[PDB]
Amino acid sequence: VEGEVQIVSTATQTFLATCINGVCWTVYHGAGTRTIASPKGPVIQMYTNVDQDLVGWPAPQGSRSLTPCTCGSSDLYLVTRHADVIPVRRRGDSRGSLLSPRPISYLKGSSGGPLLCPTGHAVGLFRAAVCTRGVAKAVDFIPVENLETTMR
Amino acid sequence: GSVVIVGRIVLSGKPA
Ligand SMILES: [Zn+2]
């Protein structure tokens, strides 16, 4: 069995990565310019984009890639590091509102995870939690078009 | 340092 989403970690931070189009993407604010561990040694990022908070390495072993969305649906579904799914309604190119706000912790450690459309296709990578008094009501993300362009 | 994979998630819920 292969996973499209991998739970990654650094010496100080744990978050997620998502394989899309053969690349293992994640958020620069978590990975930095780090190499990804491999049973043959460190593997370097294929892409590093500080501006977009995006970095990607070749997809690791035990993974399978996700297909980008092509239906332009605005009904998104965020998957957390605990496998929970959170319905998010898109509000724009890179922002969505949780249908049911949740404690910030509920979303902690999940940046880098996928924002899926009704078909399970990648809409974007969860970038950051937009919260008020500790309650995450919205989500910030990196649309797949960015990943796609970055791969060029 | 380096980023290490400590786990994985299968979207379809596929069991081994
Ligand atoms: Zn779609």
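Residue numbering for chain A follows Swiss-Prot, covering 1055-1206 in order.
Quick check of the header: X-ray crystallography, 2.5 Å.
Every residue gets a Cβ built from N, Cα and C, even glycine.
Among the features that Swiss-Prot reports, active site, charge relay system is placed at A:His1083, A:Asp1107, A:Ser1165. The Zn(2+) 1 binding site annotation in Swiss-Prot covers A:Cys1123, A:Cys1125, A:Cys1171, A:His1175 and rests on experimental evidence. According to Swiss-Prot, the natural variant A:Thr1121 to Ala carries the annotation: In strain: Isolate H77. Listed in Swiss-Prot as a natural variant, A:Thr1173 to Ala is described as follows: In strain: Isolate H77. For A:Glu1202 to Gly, Swiss-Prot lists a natural variant annotated as follows: In strain: Isolate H77.
A:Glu1202 (variant position) sits 14 Å from A:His1175 (Zn(2+) 1 binding site), taking the C-alpha atoms as the reference points.
Closest to A:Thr1121 (variant position) by Cα-Cα distance, out of the recorded positions A:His1083, A:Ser1165, A:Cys1171, A:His1175, is A:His1175.
Each of the binding-site residues A:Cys1123, A:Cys1125, A:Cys1171 was scored by the other Cβ atoms within 10 Å of its Cβ; the lowest score goes to A:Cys1125. The most crowded of the recorded positions listed here (A:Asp1107, A:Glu1202) is A:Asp1107, judged by how many other CB atoms sit within 10 Å of its own CB. A:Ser1165 (active site, charge relay system) is surrounded by 24 other CB atoms, counting those within 10 A of its CB over all protein chains shown.
Residues within less than 8 Å, Cβ to Cβ, of A:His1175 (Zn(2+) 1 binding site) and separated from it by at least 6 positions along the same chain comprise A:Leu1120, A:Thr1121, A:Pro1122, A:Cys1123, A:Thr1124, A:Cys1125. Between the C-alpha atoms of A:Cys1171 (Zn(2+) 1 binding site) and A:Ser1165 (active site, charge relay system), the distance comes to 17 Å.
For A:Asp1107 (active site, charge relay system) paired with A:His1083 (active site, charge relay system), the C-alpha to C-alpha distance reads 6 Å. Compute the center of the Cβ atoms of A:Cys1123, A:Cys1125, A:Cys1171, A:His1175, which mark the site for Zn(2+) 1; besides them, the chain residues with Cβ within 8 Å of that center are A:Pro1122, A:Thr1124, A:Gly1126, A:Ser1127, A:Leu1170, A:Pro1172, A:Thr1173, A:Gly1174, A:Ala1176, A:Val1177.
Close contacts with ligand 1, defined as a Cβ under 6 Å from any of its atoms, occur at A:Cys1123 among the recorded positions A:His1083, A:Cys1123, A:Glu1202. For A:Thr1173 (variant position), the same-chain residues lying six or more positions away in sequence with a CB closer than 8 A to its CB are A:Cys1123, A:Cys1125, A:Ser1127. Rounded to a whole number, the distance between the Cα atoms of A:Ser1165 (active site, charge relay system) and A:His1083 (active site, charge relay system) is 9 Å. The Cβ neighbour count for A:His1083 (active site, charge relay system), using a 10 Å radius and every protein chain shown, is 15.
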